[PDB]
Amino acid sequence: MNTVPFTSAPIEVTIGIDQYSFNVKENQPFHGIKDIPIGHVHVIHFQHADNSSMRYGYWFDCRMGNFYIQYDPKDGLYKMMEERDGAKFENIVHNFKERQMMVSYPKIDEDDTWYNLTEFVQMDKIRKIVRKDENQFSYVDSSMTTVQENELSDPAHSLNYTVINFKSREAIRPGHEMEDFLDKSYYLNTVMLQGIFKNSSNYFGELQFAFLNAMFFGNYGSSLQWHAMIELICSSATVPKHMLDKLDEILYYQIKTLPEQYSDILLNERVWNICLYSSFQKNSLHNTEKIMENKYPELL
Amino acid sequence: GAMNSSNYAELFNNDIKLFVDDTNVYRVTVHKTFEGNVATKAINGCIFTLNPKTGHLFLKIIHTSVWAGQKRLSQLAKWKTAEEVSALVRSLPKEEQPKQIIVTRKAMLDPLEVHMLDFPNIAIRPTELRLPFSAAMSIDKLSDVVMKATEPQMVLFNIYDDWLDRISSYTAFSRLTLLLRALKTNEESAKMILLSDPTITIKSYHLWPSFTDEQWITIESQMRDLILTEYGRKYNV
């Protein structure tokens, strides 16, 4: 188990760690989060009591360093920082635990939720989408735009998701126009899987990261990416059977975890009706179809 | 953006543009089989591609052979239309390629757009107008060349005959759509109006009769009257 200490909590803030969250009051004695499971990526995220706008947070992996949180009153936000002095750090963490000023990552043992949402998400791939190589953790917030959005302004603060466009030369082989547009299998399997992602686990991990960024920060371009990557699979007549079964599982847990009040902005009606009912894969997402019908029949 | 009554006059500016109508591409007759089931039989069709400013008509004849052994023919027809329109653009010298292509039915957008990916700078646009170009096959000489064709074939026409020698494209287009509207709504009576007088003939290189300016006025009024009569009949108004 790992620990992310906080130097202090100078302003009232709702703090999230993975799918959990806690309210912390202005200058409340709060010094971090303990018992964080090693082995998975994690995200620690924030919403100021004074500005329900901007949710922001930090993707990290405890195996890559000792990370802590410190409020910056000039920039006005909680910042993640790395402590390179391992001794100094064990000393802070131990003292704060001794003083019991830390919340415990509250994992029910039965629960594989976070595992299921992050199975294929790798910190190294995250750092390629959120490019900031001087840090080992990645900042994301509600307003960050994606690369594909920028093409339709500051590239340093962009989400470099893999660009998918169904009406592009990349997706359409000359002379197979009709075939490739209606049956995206070539685009998925040769262009994206074999070409760009190399395998389905990178593809799935970007899909998953995109979802989680839409869910935790309401990041609109991430939601667009999540839907595009689902659509590309569902609109392909020829998908490896292992990907379909794993996609059904992936989506099931994403639909299960979504806040019910956000179903209207986070789920694209057209994409889901086509995936579940029109597309080549209508009959291949049994678990996703079942949870979407019993939880969001209105949307369909 | 979509084309409607507001931005109607953009058609007659000097940006080259084409209308594409696909309504006559895939044409069938329906009949009963020996066992009493229903079956379709296709007949020759055509793509109706039209420069509204100059009247040049690029009539691509679609021979039934293109459907041989294909499924989902009504969908395929949209893609064949786009394939053929893209090839026409590719065959035109650069300075003649259109800056915009306006499809008369929204279902053509995606197929044309995919076929035109090589021409990112040609805008593919829908329209809200209810253009009567389906009636083109009520024009005897156009119907004739389509039905006689034994192979895929492109035939060029000027759909305005020599009208532009005397009227503007705005007026020519309005006459043309009035005429086609009439043909669409009641072909028999429209054709009666155009040909009732045997002393006004059709030049061999023309599609309509050589009316004088005054006789066009009478005709256009007679077509108007036809259209409104049929509208009353339709809606019991």
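Heads up, residue numbers simply count up from 1 along the chain you see.
Recorded method for this deposit: X-ray crystallography, 1.9 Å.
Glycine too: its Cβ is placed from the backbone N, Cα and C atoms.
The Cβ of B:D21 (mutagenesis position) has 23 neighbouring Cβ atoms from other residues within 10 Å, across all protein chains displayed. Swiss-Prot lists B:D21 to N (Swiss-Prot position 1853) among its mutagenesis entries, and the accompanying note reads: Reduced growth at 30 degrees Celsius. Strongly reduced growth at 16 degrees Celsius.
Note: B:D22 (mutagenesis position) has non-local neighbours B:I47, B:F48, B:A77, B:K78, B:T81, B:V103, B:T104, B:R105, B:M108, i.e. same-chain residues 6+ apart with C-beta under 8 A of its own C-beta. According to Swiss-Prot, the mutagenesis experiment B:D22 to N (Swiss-Prot position 1854) carries the following note: Reduced growth at 30 degrees Celsius. Strongly reduced growth at 16 degrees Celsius.
Listed in Swiss-Prot is the mutagenesis experiment B:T23 to A (Swiss-Prot position 1855), annotated as follows: Reduced growth at 30 degrees Celsius. Strongly reduced growth at 16 degrees Celsius. Other Cβ atoms within 10 Å of the Cβ of B:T23 (mutagenesis position) number 20 in total over all chains.
Experimental mutagenesis at this site is recorded by Swiss-Prot as B:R105 to K (Swiss-Prot position 1937), annotated: Severely impaired growth. Reduced growth at 30 degrees Celsius. Strongly reduced growth at 16 degrees Celsius. In this structure, B:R105 (mutagenesis position) belongs to neither helix nor strand by DSSP; it is coil.
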